[PDB]
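K.L.:
Encoded as structure tokens, here's the structure I'll be asking about.
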Amino acid sequence: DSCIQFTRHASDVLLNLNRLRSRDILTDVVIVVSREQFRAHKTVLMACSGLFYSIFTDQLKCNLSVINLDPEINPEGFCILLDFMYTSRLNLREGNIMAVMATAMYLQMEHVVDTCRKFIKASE
Amino acid sequence: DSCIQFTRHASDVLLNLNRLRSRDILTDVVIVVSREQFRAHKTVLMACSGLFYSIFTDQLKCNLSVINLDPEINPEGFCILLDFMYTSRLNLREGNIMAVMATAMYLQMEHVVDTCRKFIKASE
Amino acid sequence: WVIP
Amino acid sequence: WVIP
Ligand SMILES: O=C1Cc2cc(Nc3ncncc3Cl)ccc2N1
Ligand SMILES: O=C1Cc2cc(Nc3ncncc3Cl)ccc2N1
Ligand SMILES: [Cl-]
Ligand SMILES: [Cl-]
């Protein structure tokens, strides 16, 4: 087509979605991790994670207001990944890299799994 | 902080939100324009438009599944703006620029209003 | 704004 | 990935 494109549009949209999350506006699901609860928007979770995409396209699960993650999932690793989904920023540290990678593998967040693998290979 | 950032994350999120819109997945509102109906996600509309932000933060309107726009709003101008919200791409043409600018002013989409003003000033 |  |  002959469209023009606003370079900062996608980043501005994500920033506003994160502001709605912070203020708990239109959040439609609670993710339960080892008795730690995280409120979010189903559509953002689906846009970022192959696991949430599969969960919320399921005819029965699409209607659930609570999702319980596998007990092996670490709440801090989840929290870091949830922050990444809404900001593009990943708080990756020596002390959390193993939990973050295991959580990203479970959530099916391929780009996060890739950078964790590379950061681990650099330390060996 | 000491975060790393994935450059393409925001664009990938928006692309996936547009794919959900195309497949009518988790759309939670119908926008009615001169008897033309557009399905969308309330959160994306709020992230892009000052008007939708004000509508869906209102305690009564946040719960509506149908929103009727002012009868002066042109469906094509709305359609072009809805596409912009989900893609960052604006199909701005000599034949639609007046309708697009009037719709962007009503929807409170300041960056769109700005480029329309500039494109009109160049033609005078 | 840019030409994509 | 970049340093923001
Ligand atoms: O690593 C990843 C990130 C990711 C996101 C999604 N999401 C969607 N895919 C396609 N159309 C719509 C949506 Cl919402 C699916 C798989 C994966 N895998
Ligand atoms: O031009 C524009 C675009 C736009 C978007 C919004 N959205 C939000 N603002 C702040 N926190 C959350 C959200 Cl969702 C408000 C005003 C305007 N004005
Ligand atoms: Cl990812
Ligand atoms: Cl805008």
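To match Swiss-Prot, the residue numbers of chain A are left as they are there, and the shown ones run 6-129.
Heads up, the Cβ atoms here are built off N, Cα and C, so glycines get one too.
Swiss-Prot feature annotations, pasted as is:
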type: DOMAIN; residues: A:32-99; note: domain 'BTB'
type: MUTAGEN; residues: A:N21 to K; note: Abolishes interaction with NCOR2 and HDAC2, no effect on interaction with CTBP1 and transcriptional autoinhibition; when associated with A-116 and 376-Q--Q-379
type: MUTAGEN; residues: A:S59 to A; note: Abolished ubiquitination by the SCF(FBXL17) complex
type: MUTAGEN; residues: A:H116 to A; note: Abolishes interaction with NCOR2 and HDAC2, no effect on interaction with CTBP1 and transcriptional autoinhibition; when associated with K-21 and 376-Q--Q-379
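Help me picture these features in the structure, burial and contacts included.
P.N.:
A helical conformation is recorded for A:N21 (mutagenesis position) in the three-state DSSP classification. Of all Cβ atoms in the protein chains displayed, 16 besides its own lie within 10 Å of the Cβ of A:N21 (mutagenesis position).
The Cβ of A:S59 (mutagenesis position) has no same-chain neighbour under 8 Å that is 6 or more residues away in sequence.
Around the Cβ of A:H116 (mutagenesis position), the same chain contributes no residue under 8 angstroms that is 6 or more positions distant in sequence.
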K.L.:
For the domain 'BTB' (A:32-99), what are the DSSP-based totals of helix, strand and coil residues?
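P.N.:
Output for the domain 'BTB' (A:32-99) reads 30 helix, 15 strand, 23 coil.
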K.L.:
Cβ under 8 Å from chain B: which of the mutagenesis positions A:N21, A:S59, A:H116 qualify?
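P.N.:
Near chain B, the qualifying mutagenesis positions are A:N21, A:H116.
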